[PDB]
Structures are given as structure tokens and as C-alpha cells.
Amino acid sequence: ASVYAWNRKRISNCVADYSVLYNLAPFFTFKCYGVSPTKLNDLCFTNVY
Amino acid sequence: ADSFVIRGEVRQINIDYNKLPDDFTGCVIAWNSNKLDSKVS
């Protein structure tokens, strides 16, 4: 989508595996705050957008 | 003085893949490897 017309997306019930994600070509960076890249495999969430 | 090349991992030092974190006391001297240790890529 474009910046002005960005598409809304919600992730439903999922058993998430992040260790296969960080070495995919579009998911190299994790430059942010409030979550930890080595801790997302042990956390639980209400929903993910 | 250590001698390693990472991908870019540049936000950190992935790299549980061989434990040298930010709160380790030290200085980081770093530059791009694409000018000397490289090819077309």
C-alpha cells in the first residue's frame, strides 16, 4: 500500500516463531523500543498489528 | 582488540550467534568492509 492509503492488518491466533524471521531478506532490522528481539519467543500478546 | 565482520547486526554490535553486548565496557571502532574486503558485492 501507499503511505496515505496504508492497509490495516491484524494478526489472529498464532504460535509465532521469530527465529526463522530475522534472517529473511525483508526482516533484517529491529531498531525500535518497548520490545526485545531475544524475548519475543517467550511473550504473549492480545493482538498483533 | 578483536577482528570480526558482521552483516550490515550493526544495531547490536542475531549477533546469540557468537555474546558481546552493549553494556560490555569498551569502545567500538568500525567501518565498512565494502571498499577493501569486497568485490562487485
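Numbers in chain B track Swiss-Prot; the residues on display, in order, are 397-404, 406-410, 417-418, 420-422, 424-446.
For this deposited structure, the header notes the method as electron microscopy, 2.8 Å.
Quick reminder: no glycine exception, Cβ is built from N, Cα and C everywhere.
Quoted from Swiss-Prot, the note attached to the natural variant B:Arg408 to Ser states: In strain: Omicron/BA.2, Omicron/BA.2.12.1, Omicron/BA.2.75, Omicron/BA.4, Omicron/BA.5, Omicron/BQ.1.1, Omicron/XBB.1.5, Omicron/EG.5.1. For the recorded site, B:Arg408 (variant position), the DSSP three-state label reads coil.
Among the sequence features in Swiss-Prot, the natural variant B:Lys444 to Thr is noted as follows: In strain: Omicron/BQ.1.1. Taking a C-beta cut-off of under 8 Å and a sequence gap of six or more, B:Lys444 (variant position) has no contacts in its own chain.
Secondary structure at B:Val445 (variant position), as computed by DSSP, is coil. Under its natural variant entries, Swiss-Prot includes B:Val445 to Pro with the note: In strain: Omicron/XBB.1.5, Omicron/EG.5.1.
B:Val445 (variant position) counts 3 other C-beta atoms within 10 Å of its own C-beta, drawing on all protein chains shown.
Applying an under-8 Å Cβ distance to chain A, the variant positions B:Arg408, B:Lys444, B:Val445 reduce to B:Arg408. Cα spacing between B:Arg408 (variant position) and B:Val445 (variant position): 25 Å, rounded to the nearest whole number.
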